[PDB]
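Following: one structure in structure tokens, then a few remarks.
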Amino acid sequence: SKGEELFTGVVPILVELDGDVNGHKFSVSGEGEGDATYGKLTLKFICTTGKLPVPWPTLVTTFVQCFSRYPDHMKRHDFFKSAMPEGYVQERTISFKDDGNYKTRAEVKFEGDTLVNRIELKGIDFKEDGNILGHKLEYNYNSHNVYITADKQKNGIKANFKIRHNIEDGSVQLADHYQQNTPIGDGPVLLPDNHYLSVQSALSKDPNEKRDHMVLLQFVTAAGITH
Ligand SMILES: [Cl-]
Ligand SMILES: [Cl-]
């Protein structure tokens, strides 16, 4: 079907983010590939402006849910692939409990044969000595569920979830995520019933890379519709 046929193989990915958090500006480029048949992503991100002024884990969710594995019985409800190749706009607010928030606007679409995620991120109201700008968050990542609902009015979807970032003192920082996705163009989309994505993410470093960077391996599987 439309869009999902573009994901049967391994697809190259490009990620590009312009960020400004509390006035601290940065840019990040990423490259890698996705194999939606297995829900599999492999990505490497490089901060092209120097040192990243926020913890890498805080950007994971912002840096391509069209690569989720939708089981065959759920494929009528895979919005993200259905919008391709024209794509979708993905907007989020990420509210760090007792700290500031990120607002992200992204366009996810094909440019030629490459799946691109172009993002602008703005962060406001952060504590300069908080867990984010104080770099108190551990370089690790928990497994989470992403809860998806249809947005009939906008012909798209919403999602809600709460990321839990381990802090170096053995506590956890909550990062509430509010998400809205809108298809690009007048084409057909598959609006889903309520369901979720089960997401596991592993963060590492490239031993040969001297720039500030993050390697991400992620598995995402849709679930919650069966009966
Ligand atoms: Cl970090
Ligand atoms: Cl969760």
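Numbers in chain A track Swiss-Prot; the residues on display, in order, are 2-64, 68-231.
Cβ coordinates are placed from backbone N, Cα and C, and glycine is handled just like the others.
For reference, Swiss-Prot has these:
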MUTAGEN   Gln69 to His  In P4; leads to no detectable fluorescence. In mut2.2; shifts fluorescence lifetime from 3.03 to 1.94 ns; when associated with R-30 and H-145. In mut3.3; shifts fluorescence lifetime from 3.03 to 1.88 ns; when associated with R-30; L-46 and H-145
MUTAGEN   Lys79 to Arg  In Topaz; shifts the major emission and exitation peak up to 20 nm; when associated with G-65; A-72 and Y-203
MUTAGEN   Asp103 to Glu  In mut1.27; shifts fluorescence lifetime from 3.03 to 2.85 ns; when associated with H-145
MUTAGEN   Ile128 to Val  In EBFP2.0; shifts the excitation and emission spectra to shorter wavelengths and increases quantum yields compared to BFP; when associated with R-30; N-39; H-66; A-72; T-105; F-145; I-150; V-155; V-171; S-198; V-206 and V-224
MUTAGEN   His148 to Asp  In Cerulean; leads to improved quantum yield, a higher extinction coefficient and is 2.5-fold brighter than ECFP; when associated with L-64; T-65; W-66; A-72; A-145; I-146; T-153 and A-163
MUTAGEN   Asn149 to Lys  Increases fluorescence at warmer temperatures such as 37 degrees Celsius. In Esmerald; leads to brighter fluorescence; when associated with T-65; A-72; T-153 and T-167. In VisGreen; leads to brighter fluorescence; when associated with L-64; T-65; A-72 and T-167
MUTAGEN   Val176 to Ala  In mut2.1; shifts fluorescence lifetime from 3.03 to 2.50 ns; when associated with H-145 and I-198
MUTAGEN   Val193 to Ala  In mut1.5; shifts fluorescence lifetime from 3.03 to 2.72 ns; when associated with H-145
MUTAGEN   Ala206 to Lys  Abolishes the tendency to dimerize and leads to monomeric fluorescent proteins
Compare the Cα of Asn149 (mutagenesis position) against each of the mutagenesis positions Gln69, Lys79, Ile128, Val176 and report the nearest.
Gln69
Set of same-chain residues at least 6 away whose C-beta sits under 8 angstroms from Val176 (mutagenesis position):
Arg168, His169, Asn170
Given the mutagenesis positions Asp103, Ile128, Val176, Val193, return the subset with CB under 6 A from an atom of ligand 2, ordered by sequence, or none if empty.
none
Expressed to the nearest Å, what is the distance separating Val193 (mutagenesis position) and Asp103 (mutagenesis position) at their Cα atoms?
36
Within a 10 Å radius around the Cβ, which one of these mutagenesis positions has the most neighbouring Cβ atoms: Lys79, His148?
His148
What same-chain residues, at least 6 away in sequence, bring their CB to under 8 Å of the CB of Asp103 (mutagenesis position)?
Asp129, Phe130, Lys131, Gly134, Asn135, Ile136, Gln177
If H, G and I count as helix, E and B as strand, and all else as coil, what does DSSP give for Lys79 (mutagenesis position)?
helix
Cα-to-Cα gap, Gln69 (mutagenesis position) vs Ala206 (mutagenesis position), nearest whole Å:
16
Measure from the CA atom of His148 (mutagenesis position) to the CA atom of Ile128 (mutagenesis position) and give the result in Å, rounded to a whole number.
25
How big is the gap, in Å, between the Cα of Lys79 (mutagenesis position) and that of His148 (mutagenesis position), rounded to a whole number?
21
Position of peak Cβ density within 10 Å, selected from the mutagenesis positions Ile128, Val193, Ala206:
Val193
Taking each of the mutagenesis positions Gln69, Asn149 in turn and counting other Cβ atoms within 10 Å of its Cβ, which one has the fewest?
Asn149
